[PDB]
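I have placed the structure first, in the form of C-alpha cells, so that the comments after it can refer back to it.
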Amino acid sequence: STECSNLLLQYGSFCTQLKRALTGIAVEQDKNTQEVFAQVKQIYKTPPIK
Amino acid sequence: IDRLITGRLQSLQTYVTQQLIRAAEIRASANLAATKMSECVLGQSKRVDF
C-alpha cells in the first residue's frame, strides 16, 4: 500500500531499530553454536579397530 | 503537541529498555571478569580452558 507506506515514513527510525536488533540476535546464535562445538583444532578420526 | 509527546515518549522508553538489556549483559561480563581475577590472578586454576 502506497498511502500507508508514505504515512509510515512520517514516523521515526523505529523499523530501522527493530531490524537492527533482530539481526544482532540472529548473528549471536551462530556465535553460540560456534562457542560450544568448535573447541577442537583438528577433526580427529578413530581407528578402524574398536 | 499530544501526538509529538506520545511519539517522543515511545522513543525514549525504547531507548531505556535497550539500555537495561545491555546493562544486564555488561553486568554478566563483569561478574565473569571478577571471577577470573579472583581465581586466576590470585591463585592457580585447575579448571580446563578457564
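For chain B, we keep the numbers from Swiss-Prot: what you see runs 993-1042, in order.
If you're wondering, the header gives electron microscopy, 3.3 Å.
Cβ from N, Cα, C; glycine included.
Taken verbatim from Swiss-Prot:
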VARIANT   B:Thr1027 to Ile  In strain: Gamma/P.1
>> Which secondary structure state does DSSP assign to B:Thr1027 (variant position), in the simple three-class scheme?
In response: helix
> Once the chains shown are all counted, how many other Cβ atoms turn up within 10 Å of the Cβ of B:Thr1027 (variant position)?
Replying inline: 11
